[PDB]
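Notes for the one structure printed next.
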Amino acid sequence: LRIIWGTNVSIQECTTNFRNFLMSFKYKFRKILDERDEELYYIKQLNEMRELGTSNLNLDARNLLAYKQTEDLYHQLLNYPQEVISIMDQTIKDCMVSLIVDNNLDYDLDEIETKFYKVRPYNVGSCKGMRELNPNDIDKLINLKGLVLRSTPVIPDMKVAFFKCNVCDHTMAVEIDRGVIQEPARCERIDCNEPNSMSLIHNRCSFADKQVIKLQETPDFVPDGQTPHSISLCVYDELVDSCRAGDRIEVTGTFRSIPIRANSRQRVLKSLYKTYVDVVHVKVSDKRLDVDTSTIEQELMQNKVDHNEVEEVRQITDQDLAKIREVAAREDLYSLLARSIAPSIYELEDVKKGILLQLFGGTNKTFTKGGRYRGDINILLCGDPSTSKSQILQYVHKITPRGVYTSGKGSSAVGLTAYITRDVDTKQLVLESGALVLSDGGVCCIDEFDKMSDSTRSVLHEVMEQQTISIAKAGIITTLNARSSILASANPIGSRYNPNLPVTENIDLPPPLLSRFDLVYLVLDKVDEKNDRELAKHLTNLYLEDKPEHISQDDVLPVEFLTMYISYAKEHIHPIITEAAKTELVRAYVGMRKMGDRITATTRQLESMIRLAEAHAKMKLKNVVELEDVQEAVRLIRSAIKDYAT
Amino acid sequence: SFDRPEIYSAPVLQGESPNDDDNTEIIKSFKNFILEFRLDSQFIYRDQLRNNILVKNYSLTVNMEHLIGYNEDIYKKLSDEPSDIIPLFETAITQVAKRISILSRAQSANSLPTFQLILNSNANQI
Amino acid sequence: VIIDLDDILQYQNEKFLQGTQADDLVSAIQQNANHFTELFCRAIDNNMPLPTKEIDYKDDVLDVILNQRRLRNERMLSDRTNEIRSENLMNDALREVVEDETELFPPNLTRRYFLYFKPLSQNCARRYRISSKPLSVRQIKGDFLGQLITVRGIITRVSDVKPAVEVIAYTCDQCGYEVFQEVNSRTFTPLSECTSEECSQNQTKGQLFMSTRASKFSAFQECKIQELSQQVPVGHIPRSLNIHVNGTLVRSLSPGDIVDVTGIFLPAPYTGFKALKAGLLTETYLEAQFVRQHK
Amino acid sequence: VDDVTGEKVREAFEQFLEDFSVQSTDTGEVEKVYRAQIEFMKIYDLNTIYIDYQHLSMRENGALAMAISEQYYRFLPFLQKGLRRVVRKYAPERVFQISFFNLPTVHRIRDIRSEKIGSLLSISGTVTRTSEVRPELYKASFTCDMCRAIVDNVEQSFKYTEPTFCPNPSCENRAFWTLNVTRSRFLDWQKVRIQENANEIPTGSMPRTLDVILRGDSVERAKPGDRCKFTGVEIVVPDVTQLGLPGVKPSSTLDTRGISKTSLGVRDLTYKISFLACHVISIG
């Protein structure tokens, strides 16, 4: 039997056995999933590849596990990427040919048979992270996680060369395929002699696209005592401009290792090789955390249509959409959704409710010239410590798609933008994005808001007000936007809050800046006895029977309905706040202005009430607001106002 | 303060072999000429060689009309550029001479120089 | 493979009491200790219980490469004795004929393992009466270069693990050979047209380019030992001394510990500024062999 | 064939600008109007022409429009030669620049890829850190001292030195220069360096530079702190400092399977996209 020299594969068994895979697939992945649509996938997805004209079929790996046979081809694939991927390409093309001979008059048969089809696999295991990898395991497939720092520009690559002479003149050309390009010394015209000069015109030849993206990961189950780490990867043609600066990406690719020169002068290729990744498939969306917006995305909605790519937005299916319109008919949604956010922390349903309303933030209205009104709302919450302020911030840090978590006294005025530095691998001056440009669209978090400087906290007078940032130093003189929803916290002098003391006095802020924040909570403690029984019964309810059961009685909690509920509530709704409520709204604002002769009330309360109000109208799927429900949009400030009497 | 590295090889894969009748794989015809010849009814060159090893003569004699007799193209190849094809025949002889030397010496009784061919014809007295 | 230095000594007392006299070997290891890895390892390779289990399908890639090298080596060695034996004209002579007209993969490359010594206790040296007296970094005079010593101190600045090359494997594309090259130094250089016995002695030399699934790699990691700060004189400062680590022993040196590294002590060529050299200053390090932690 | 292609487009171009160019009636904008541009150039002697793209988009039903727009860098000397023969027909030392304008679709810096090499494209951005004005040779008079040294020659393309063949008289290949610093024809060029627009960048990353070269007419027309529109031709500049990127980067080891025996002048190559422009309009 035939074999390849580096491996143990054969072209016949892989080809015919994989052809035998693509004709029968009946949810054996559910037979592992234990069952808790009977037509197979790849006829349907091959038709979706067929009529729409898009290339780039993609399959999983667990699907290759579940079917028996071809339990073998998986272990062939995970070891030997390049050859096996080439084989699956060839049999996909012949499967398209074997489909088209059913009706015989299909799509001008030559070119759609001529066009390159390719395979992108993913989900190929995750056992041990980047650190453990021995040099035994050079060429395999690897999954990673973590974010993305910067993005190099575009650099071409020769795929075709092009030659001329001065005699007299003939114009042969040559390809690459292996590592080097040979050029002839003689001849053309005459061929034979004379051995004329052979020039290279480097404005006529073909090229390619090669982009380098630098990455930093978070490999869970750490090899203690590990510190974070940085890898550099080298994406190719189609996947150029498929990664911004800030996303959370899960990557597949082939680990490689190529030596580097010494000092650009000799041929002394230094030993002790350098490693990188050589990506294949990029996985941006996810099913557990939140989904990105649409008013931000619209430039790359305007792009990416000429050239077929990946989805970037969670695909809303059709069957559960009926369940969305069913759960929307529930009356108790306003306490059910706010009850189902953080099922391990149990108080402060006005605060849970405001954190729910930060996820539904405002209506994005753009004017003709100027304007540019976002849906930003901004929340402080303070009070006594030992009140689980941190649990909320870690949970919101998990849910948010593009969240960045700084702290107090670990900041600087440099430390939030323009880290203009010296990159080592290319040895030039490359500019980095700081801590708010990565926060662009989403939720930031700041702890210990008391203990900033004067220079820091003078950043936020621009971000909170103008919704811009204006860098002006020696690199770049150009303003750049950072829309963000800032959440923060502070601990008083006490640390216990004492009564008969001014509320503005007990937190060391200038009360205009305290007056600039939208929704200010003041969570204090009660000396009474009746709640604490239910408190300890919740804790020992959690510790018992060593299994996550935490809240099942007497409550229904959606696990991941709410993320697609929020995203579907974020695209397909535009709420408008027309005439009939302006009487009550202006009436209550002038009623708020009545107090005069501690904290006061400015126009930020009015801007606050319209944006929080229409944020409540974004919930429960209503394109207009009503005169009713504005009252509790006032009461969200009035609950803190009853918490301001003491 | 280490020592020097080394370079070696191993034949694994074949191979761009038309074969184009170039500097090697002409020598295949002479390893096929000394060993694999027999005129009727007795092979003549092999016995002369295994005779000449014991007396230590280190030579060989060739008839040239015999070379145009057996093959044909290497004859005019030899008469084109003789100053570059004769040392190929010398190496062609000494690769066989090592084998006959070790099989004869070790059954049952370093170093050995390069041989010489001494040919002679009677075609045309110019 | 852990070849200790206790079984050798017990073997010498046993053979000393049986009769006859046994040649002194333990001190011969302790004096030189660099030749004996290669000598010892080509003593292993004559005898090995080969076929004891058939290959798994899902095993590895290094196994299947060494399996194809071994099998091709056998068939190449049997082909020539299938040719010359049919050209006649006890059989040890024909074996000596075939074994010297055939180029083979040398046994330095089909190995799969490593080999590590282990020093002797004070317990075994006390029972029968040096190779491991726990020294300090001030104590290492420049007259121990080559022996097998033992230090102790606190590890600081242990670096990452990255592959370093040992032999590099090219392909020739026309002749079909596989031209290897060994690298001993820090920096190497790639090579050109060919060095075989077929693309040489021809007019048209081929051109060669490398490949990475046929070379031989090894993990590599270096760190530093600082002085323990209890074994210092009255007015001094802790020194330091480098360590290279190769092979299986990697990922056992955590920073901020108290360790007992035992290894052999070689030179590695360098001097600093060019105007300070007098020839042939050498700048030592410490190879690692076996790591024993306190705590 | 290919010379029949480029010569075919050349005669179609001569046929284009010789004919009618104004469709309008007496209420105009009267005929022709190209010959008024040649003769109006003849009265003032300034040696350039500004021709539009839309009129060439009218006539051929887009066939010749899809023949200059792709391989523009291949079609300089044929176009400039045919226009020179039109000038020697209708007019009495000449350096001609053929600067197109008024293109349909404007791209940004992010839409730059490397499949769009050679072509024309409208780039809009922001000028920052212009440079000064310095000459450039492009007209050699360089031959060997034994004996003749009067050969006008190459280095229109950037090499720079030297002349290779037909040497000297009589010192043959590869005897060449000494050059000549008094027998040439120069022009002047500067190198402004555009920076991407503030109202375009994808949220959220940083602005991105690009280089751009201006020759001939469009010197000094740029302005530090103003927007611009440029002209497309988009050349490739040889770059050095991208080593250890990682690769794998190609190399150019020359062939030796020709010459029969009885050194290693191999090279590296790594290239970055620059831009070359000739018309600068300051609308913004």
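Swiss-Prot numbering applies to chain A: residues 177-212, 221-467, 469-782, 790-838, in that order.
If you check the header, you will see the structure was determined by electron microscopy, 3.9 Å.
Note that Cβ sites are derived from N, Cα and C of the backbone, with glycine treated the same way.
So that you can see what the record holds, here are the features copied from Swiss-Prot:
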type: DOMAIN; residues: A:518-725; note: domain 'MCM'
type: BINDING; residues: A:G568, A:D569, A:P570, A:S571, A:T572, A:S573, A:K574, A:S575; note: ATP binding site
type: MUTAGEN; residues: A:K574 to A; note: Loss of MCM2-7 complex helicase activity
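Feature map: annotations from Swiss-Prot on the structure.
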residue: A:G568; record: ATP binding site; Cβ neighbours (10 Å): 22
residue: A:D569; record: ATP binding site; Cβ neighbours (10 Å): 16
residue: A:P570; record: ATP binding site; Cβ neighbours (10 Å): 14
residue: A:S571; record: ATP binding site; Cβ neighbours (10 Å): 7
residue: A:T572; record: ATP binding site; Cβ neighbours (10 Å): 19
residue: A:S573; record: ATP binding site; Cβ neighbours (10 Å): 15
residue: A:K574; record: mutagenesis position; Cβ neighbours (10 Å): 17
residue: A:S575; record: ATP binding site; Cβ neighbours (10 Å): 11
## Note on the structure
For A:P570 (ATP binding site), the three-state DSSP class is coil
### Message
Helix, strand or coil for A:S575 (ATP binding site)? Use DSSP.
### Response
helix
### Query
In the same chain, which residues outside the set A:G568, A:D569, A:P570, A:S571, A:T572, A:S573, A:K574, A:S575 have their CB within 8 A of the centroid of the CB atoms that define the ATP site?
A:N676, A:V708
